[PDB]
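**Q** Before we start, here is the structure in question, set down as structure tokens.
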Amino acid sequence: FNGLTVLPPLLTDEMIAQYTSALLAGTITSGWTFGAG
Amino acid sequence: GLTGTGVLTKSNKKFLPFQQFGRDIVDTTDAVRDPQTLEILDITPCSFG
């Protein structure tokens, strides 16, 4: 436009999806043990 | 009389026989007409960043 620029984020959507999948896997396989050790 | 700067390319706009230029929602000129050829040309801002 007239000096307005939008900066892309650092993390893409695929990385957030991988983080969510890892959280779900750690929850369904271990439960509450992967959070304190 | 309409002055500016940019790149002139061909567009598929279908103007009316009594229209001269075109404006968008933010009221900026993005299309004009050739006074000698009557051709549909679009205006794009030059590169910056």
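Here chain B follows Swiss-Prot, giving residues 545-593 in order.
If you check the header, you will see the structure was determined by electron microscopy, 2.7 Å.
Each residue, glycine too, has its Cβ placed from N, Cα and C.
Checked Swiss-Prot, it gives:
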- B:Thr547 to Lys: In strain: Omicron/BA.1 (VARIANT)
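How buried are the listed features, and what sits near them?
**A** In the three-state DSSP assignment, the secondary structure recorded for B:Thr547 (variant position) is coil.
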**Q** 10 Å Cβ neighbour count around B:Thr547 (variant position)?
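**A** Step by step: centre on the Cβ of B:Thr547 (variant position), count other Cβ atoms within 10 Å, giving 4.
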